[PDB]
Amino acid sequence: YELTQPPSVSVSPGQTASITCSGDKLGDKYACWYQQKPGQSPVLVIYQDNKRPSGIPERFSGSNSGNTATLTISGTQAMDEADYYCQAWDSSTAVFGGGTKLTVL
Amino acid sequence: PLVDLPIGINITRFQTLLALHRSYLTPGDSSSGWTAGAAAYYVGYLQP
Amino acid sequence: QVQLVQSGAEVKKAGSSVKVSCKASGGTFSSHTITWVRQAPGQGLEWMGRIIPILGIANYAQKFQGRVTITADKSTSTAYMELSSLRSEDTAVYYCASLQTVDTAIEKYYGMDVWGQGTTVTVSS
Amino acid sequence: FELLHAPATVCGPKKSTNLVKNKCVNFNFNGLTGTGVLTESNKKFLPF
């Protein structure tokens, strides 16, 4: 129900980035990860289980473990600068975490 | 027989309702495809 | 298709009633549950609630209990709500979004498909 | 205003009476009027 994640993450360009969104009993809850870029409104990239909606380039990926949700990034580019927020529809309500800012050298 | 209804209207055309599972979604919904499986049904016309 | 275009920034005094709304101008007003989420600098996202136009059932958030009066009318094809007892700390950017569904148990099988440009609010004291 | 707008009818029920068997009695079963001897039978058929 409560979400805690690292304040920020840094990775070299073109590498595989793994982001962990830890919480309390978030497996089997249909978590959703959103993407917000500086100067642009947030957009939908993950839905109902790590699911990439058609029309978004297949650079994001992930899986839902027993008590953790992971997001894998492939073919990272300079334009990927954005903040990732992981949320889920729990108890008929939505909870938004602090979010992580991706840094690319 | 199962049931009778005194609807009291005239019917000339009919359509079939099929339940579909959302295989995948797209942003800015463009009516993405679904999945139910083979949807195999018959239709016949009665005559006096 | 839908745009959810809304009004621009507004300037008002502290302690006054705050009124904001989002208008679609695109697809049908109904058939699409509308929710509002608050964006603030260095504080993450805050969830207010959601109102279903056709159903007319509004769900509240834990921290926004009693401070929000959300209403939606199909005839006007516009969703508006009233806010009061807002402090300077509560100042942030509000956003509106659609869920594509009008069923209470089906939101989890969906996401915030579209977002708004964001209407920043400034409080003068 | 005036009545008799649709085929559907809205009005009161039809009262019933206790049943008697093994003697010639006039009966009204769902509007089925007749005379005969009502007796329990070992036969059975579809419920509807």
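The numbering of chain D matches Swiss-Prot: 515-562, in order.
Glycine too: its Cβ is placed from the backbone N, Cα and C atoms.
According to Swiss-Prot, the protein carries these features:
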- D:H519 to P: Increased resistance to human covalescent sera neutralization (MUTAGEN)
- D:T547 to K: In strain: Omicron/BA.1 (VARIANT)
Local backbone state of D:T547 (variant position), from DSSP in three classes: strand
Secondary structure at D:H519 (mutagenesis position), reduced by DSSP to three states: coil
Separation of alpha carbons, D:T547 (variant position) and D:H519 (mutagenesis position) (Å): 30
Under 8 Å by Cβ from D:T547 (variant position), counting only residues of that chain that are 6 or more apart: D:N540, D:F541
Count of other CB atoms lying within 10 Å of the CB belonging to D:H519 (mutagenesis position): 7
